[PDB]
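Colleague: First the structure, which I've put down as structure tokens, then a few questions once you've had a look.
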Amino acid sequence: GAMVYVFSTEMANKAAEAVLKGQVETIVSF
Amino acid sequence: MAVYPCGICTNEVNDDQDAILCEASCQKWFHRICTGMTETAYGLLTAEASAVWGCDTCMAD
Amino acid sequence: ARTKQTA
Ligand SMILES: [Zn+2]
Ligand SMILES: [Zn+2]
């Protein structure tokens, strides 16, 4: 897609751990 | 005489090392380990076609 | 994201 989602290291680390637990959702804002 | 000095440690970022580009702003390469990124986060960011990463300095700005 | 693992 055209959208680009920007991760810090902290956010990527947290997201990764959550993904393993089957929690894959993140709420878009700006 | 690096071509891609790591944004953190300044040592060359080689193709056979886990490393990520700060596409968010500064466009430096960074060794995964230098950034404190886990192997899993690194694999996730690789797999995410629509995701980009920014280094701590760039994200703070 | 662009990494060294990127195909
Ligand atoms: Zn480094
Ligand atoms: Zn940066």
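Each residue's number is its place along the chain shown, starting with 1.
When the header is checked for method, it gives X-ray crystallography, 1.6 Å.
For all residues, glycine too, the Cβ spot is worked out from N, Cα and C.
As listed in Swiss-Prot for this protein:
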MUTAGEN   B:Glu12 to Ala (Swiss-Prot position 349)  Reduces interaction with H3K4me2
MUTAGEN   B:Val13 to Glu (Swiss-Prot position 350)  Almost complete loss of interaction with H3K4me2
MUTAGEN   B:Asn14 to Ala (Swiss-Prot position 351)  Reduces interaction with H3K4me2
MUTAGEN   B:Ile20 to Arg (Swiss-Prot position 357)  Loss of interaction with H3K4me2
MUTAGEN   B:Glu23 to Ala (Swiss-Prot position 360)  Loss of interaction with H3K4me2
MUTAGEN   B:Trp29 to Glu (Swiss-Prot position 366)  Loss of interaction with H3K4me2
Colleague: Show which residues of the chain containing B:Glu23 (mutagenesis position), separated from it by at least 6 in sequence, have their CB under 8 Å from its CB.
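Modeller: Non-local contacts for B:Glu23 (mutagenesis position): B:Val52, B:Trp53, B:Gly54.
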Colleague: What does DSSP assign B:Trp29 (mutagenesis position), in three states?
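Modeller: It is in a strand.
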Colleague: Among B:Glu12, B:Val13, B:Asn14, B:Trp29, these being the mutagenesis positions, pick the one whose CA is nearest to that of B:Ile20 (mutagenesis position).
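Modeller: The answer is B:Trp29.
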Colleague: What same-chain residues, at least 6 away in sequence, bring their CB to under 8 Å of the CB of B:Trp29 (mutagenesis position)?
Modeller: B:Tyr4, B:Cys6, B:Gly7, B:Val13, B:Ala19, B:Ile20, B:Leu21, B:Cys22
Colleague: Specify the secondary structure state of B:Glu12 (mutagenesis position) as given by DSSP, simplified to three classes.
Modeller: strand
Colleague: Test of understanding: give the count of other CB atoms lying within 10 angstroms of the CB of B:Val13 (mutagenesis position).
Modeller: 24
Colleague: Taking the Cβ of B:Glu12 (mutagenesis position) as centre, how many other Cβ atoms lie within 10 Å?
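Modeller: Cβ-Cβ neighbours of B:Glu12 (mutagenesis position) within 10 Å number 15.
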Colleague: Quick check on the mutagenesis positions: of B:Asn14, B:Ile20, whose CB has the lowest count of neighbouring CB atoms inside 10 Å?
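Modeller: Result for the mutagenesis positions B:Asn14, B:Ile20: minimum number of other Cβ atoms within 10 Å at B:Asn14.
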Colleague: Which of these mutagenesis positions (B:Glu12, B:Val13, B:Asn14, B:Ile20, B:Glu23, B:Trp29) have a C-beta closer than 6 Å to some atom of ligand 2?
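Modeller: Correct list: empty, so none.
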